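Participant: Quick one: this structure, given as structure tokens, is what I'll be asking you about.
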Amino acid sequence: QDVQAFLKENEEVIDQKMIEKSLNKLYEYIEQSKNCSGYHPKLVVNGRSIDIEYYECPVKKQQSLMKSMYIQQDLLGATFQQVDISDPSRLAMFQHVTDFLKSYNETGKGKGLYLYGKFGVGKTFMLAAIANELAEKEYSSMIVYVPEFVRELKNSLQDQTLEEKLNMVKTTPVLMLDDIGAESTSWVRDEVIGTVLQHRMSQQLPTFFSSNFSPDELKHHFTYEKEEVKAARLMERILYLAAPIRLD
Amino acid sequence: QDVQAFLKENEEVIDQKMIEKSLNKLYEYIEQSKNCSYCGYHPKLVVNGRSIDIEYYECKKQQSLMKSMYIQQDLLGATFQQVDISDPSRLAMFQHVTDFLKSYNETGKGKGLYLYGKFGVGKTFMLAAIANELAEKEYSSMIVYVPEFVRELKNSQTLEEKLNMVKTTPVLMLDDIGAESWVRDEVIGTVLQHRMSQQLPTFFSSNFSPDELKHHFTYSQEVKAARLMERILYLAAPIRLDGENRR
């Protein structure tokens, strides 16, 4: 009922066929729960690929703490009593929130989580849930938006410009990284947002890590011998700051 | 003329070119001919993908448009009158038969029904209420026991001539589904995928409420588990059947 509308809206742009190529996507789309009403997902055409951007809900004392860059403040507001649990493993999370603030101090160490799904499975309400309570106190879990962050963190690592806004992805007691896999020079893997993984298990910090998809399969994604038994160990460099749980 | 009726039914799916491609089918469809004789099926149009195909549905003068195998027909004492507008059941069960009795045959777009609730009420007295008085509107309907067919295709030489006649005729009333790796998806779970480009209704009866029927098909550890139950929530209208002990 939405796809039809979008299709004809951009049918001048959206080359044809593909259905069979994106079969997996469209089938996974219908198979899942999907749906939604601080933001909403909308499709956008970026070059030759179609992405999913969040626009603030038109329906629009923690946000002096909960200020995240490269995403807006209309769409950061979800709690834990705002709870109508319908799908499974959204239930298997009632000891990874209340007990994910009682011992996540400053250099507490261990294993958080690895959120995933497709492109909008109430992720911005669980990365907005679990965290709030940490910052409801003087504890830690920074919000950050990677697909928007990096867009100039290739060409802003310069003359103090963003140089000085970009050492705090390494030193805040905790910090999250969002829907990477969106786009991507390969230096940022080990210079901008791969510099989040070595300086956080060397002094060790209880950091959150999210994504469009999962670490166990984010190990073979980018091959547009090398990164196969070599693309797995960044999902390993990921695997130790957190303990993975389902999002069915 | 048959093509016109089917088109409006599947006009959301069919395109102008689809019409000219399936011309032979739609033209063969018409020819007036109401049907066959005996001595068993009738031709109906069923768009496959980008092509429209022709599938055969199986065929004191009312219950003849209402034959049955595997169950009984003495039970057909389950009609419109003595069964009264009683519960959330029959405050909406005869209506979604009669609002439809004015739009019968294959023309405009369509659905079926679904039957559930709890003990004692009915699933076999309301699929016999979209039936015998449908032997009054030029188009016949069906009464067949789905579970009575689930113990002979494990133990059954041409059995690829049987399932192309009991699924693409004017009406489907796939009975009770909710008891006891499932061939159900070839036997009962592929009684839907040709009812798309051929436009064919799927009435069902069952055992569980509308938040419960997607979990009776195999257990392990889903992305594939509810394929049918989405296609068995669209081509119909489900209502709350709960009244007195009439079973």
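Numbering of chain B is taken from Swiss-Prot, so the residues present carry the numbers 32-70, 82-101, 111-207, 211-234, 238-278, 284-309, in order.
Looks like X-ray crystallography, 6.1 Å, at least that's what the header says.
Placed from the backbone N, Cα and C atoms, the Cβ positions cover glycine too.
Relevant sequence annotations retrieved from Swiss-Prot are reproduced here:
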type	residues	note
BINDING	B:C67, B:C70, B:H84, B:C101	Zn(2+) binding site
BINDING	B:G168, B:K169, B:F170, B:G171, B:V172, B:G173, B:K174, B:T175	ATP binding site
MUTAGEN	B:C67 to A	Loss of Zn(2+) binding, no longer interacts with helicase
MUTAGEN	B:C70 to A	Loss of Zn(2+) binding, very weakly interacts with helicase
MUTAGEN	B:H84 to A	Loss of Zn(2+) binding, no longer interacts with helicase
MUTAGEN	B:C101 to A	Partial loss of Zn(2+) binding, still interacts with helicase
MUTAGEN	B:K174 to A	Reduced ATPase activity
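Show me how these features fit into the structure around them.
Facilitator: Secondary structure at B:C70 (mutagenesis position), as computed by DSSP, is coil.
There are 8 other CB atoms within 10 A of the CB of B:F170 (ATP binding site), with all protein chains counted. In three-state terms derived from DSSP, B:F170 (ATP binding site) belongs to neither a helical nor a strand segment and is classed as coil.
All chains included, 12 other C-beta atoms sit within 10 angstroms of the C-beta of B:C67 (mutagenesis position).
Cβ environment of B:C70 (mutagenesis position): B:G82 lie under 8 Å away, each six or more residues apart in the same chain.
Long-range Cβ contacts of B:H84 (mutagenesis position) within its own chain (separation 6+, distance under 8 Å): B:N66, B:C67, B:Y98, B:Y99, B:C101, B:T223, B:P224.
B:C101 (mutagenesis position) falls outside any helix or strand according to DSSP and counts as coil.
B:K174 (mutagenesis position) has a Cβ environment of 20 other Cβ atoms inside 10 Å.
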Participant: Quick check: which same-chain residues outside B:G168, B:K169, B:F170, B:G171, B:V172, B:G173, B:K174, B:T175 lie with their CB within 8 A of the centre of the ATP site CB atoms?
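Facilitator: My list of surrounding residues reads B:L303, B:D304, B:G305, B:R308, B:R309.
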Participant: What's the most sparsely packed of the recorded positions B:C101, B:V172, counting other C-beta atoms within 10 A?
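Facilitator: B:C101, out of the recorded positions B:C101, B:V172, has the fewest neighbouring Cβ atoms within 10 Å.
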Participant: Taking the mean position of the Cβ atoms of B:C67, B:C70, B:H84, B:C101 as the Zn(2+) site, which residues outside that list, in the same chain, have a Cβ no more than 8 Å away, listed in sequence order?
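Facilitator: Surrounding the site, in chain order, are B:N66, B:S68, B:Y69, B:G82, B:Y83.
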Participant: Taking only same-chain residues 6+ apart in sequence, whose CB is under 8 Å from that of B:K169 (ATP binding site), what do you get?
Facilitator: B:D304
Participant: Using all protein chains in view, find how many other C-beta atoms are within 10 Å of the C-beta of B:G168 (ATP binding site).
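Facilitator: Excluding its own Cβ, the number within 10 Å is 20.
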